[PDB]
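Chemist: Could you have a look at this structure, given as structure tokens, before my questions?
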Amino acid sequence: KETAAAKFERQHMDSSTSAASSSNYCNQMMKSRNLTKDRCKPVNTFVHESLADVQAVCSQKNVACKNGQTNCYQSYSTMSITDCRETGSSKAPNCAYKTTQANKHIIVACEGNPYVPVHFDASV
């Protein structure tokens, strides 16, 4: 199947655009990245920075993930991101999302060889 590194890219990377370009960015992305199939994923964040920059975060500031895992890292620089929050109404596959473009530090879990992001934990 899909490697954890690849899943992270499909669920969280959007390097090809610098930021969201409308309030419908999240409705569009959650659907095309297949995050609404069986259930409207409640929250999801996309990072608008190069893959090289996001991967570099794994050798940046090591912090504990929200579940306590020791392999999370917080980015030193802020990054352009878009937060997607599922609303009320909607029932899969007819999901609806609130789009929020922002610039924040991201926290991701890393692992493997190469040691790369495998989980998006949060933004600060």
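Chain A residue numbers are taken from Swiss-Prot; in order, the displayed residues are 27-150.
The way this entry was determined, per its header, is X-ray crystallography, 1.5 Å.
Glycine residues also receive a Cβ, built from the backbone N, Cα and C atoms like all the rest.
Dumping what Swiss-Prot says about this protein:
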- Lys33, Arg36, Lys67, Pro68, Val69, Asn70, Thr71, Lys92, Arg111: substrate binding site (BINDING)
- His38 to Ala: Loss of activity (MUTAGEN)
- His38: active site, proton acceptor (ACT_SITE)
- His145 to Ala: Loss of activity (MUTAGEN)
- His145: active site, proton donor (ACT_SITE)
Chemist: Based on DSSP, name the secondary structure state of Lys33 (substrate binding site): helix, strand or coil.
Modeler: helix
Chemist: Cα-Cα, whole number of Å: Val69 (substrate binding site) versus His38 (mutagenesis position)?
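Modeler: Cα-Cα distance, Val69 (substrate binding site) to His38 (mutagenesis position): 11 Å.
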Chemist: What are the non-local neighbours of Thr71 (substrate binding site), defined as same-chain residues 6+ apart in sequence with CB under 8 A from its CB?
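Modeler: Listed in sequence order, they are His38, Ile107, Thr108, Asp109, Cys110, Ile132, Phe146, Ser149.
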Chemist: Restricting to the same chain and to sequence separations of six or more, state which residues have a Cβ under 8 Å from that of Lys67 (substrate binding site).
Modeler: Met56, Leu61, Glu112
Chemist: Enter the number of other CB atoms within 10 angstroms of the CB of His145 (mutagenesis position).
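Modeler: Around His145 (mutagenesis position), other Cβ atoms within 10 Å: 19.
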Chemist: Roughly how wide, in whole Å, is the group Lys33, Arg36, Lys67, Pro68, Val69, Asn70, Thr71, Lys92, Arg111 that binds substrate, by largest Cα to Cα distance?
Modeler: 22
Chemist: With DSSP assignments reduced to helix, strand and coil, which class does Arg111 (substrate binding site) get?
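Modeler: Assignment for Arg111 (substrate binding site) reads strand.
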Chemist: What is the one among the recorded positions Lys33, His38, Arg111 whose Cβ has the most other Cβ atoms less than or equal to 10 Å away?
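Modeler: Per the Cβ count, the most surrounded site is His38.
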Chemist: For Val69 (substrate binding site), list the number of other Cβ atoms lying within 10 Å of its Cβ atom.
Modeler: 11
Chemist: Please state whether DSSP places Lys67 (substrate binding site) in a helix, a strand or coil.
Modeler: coil
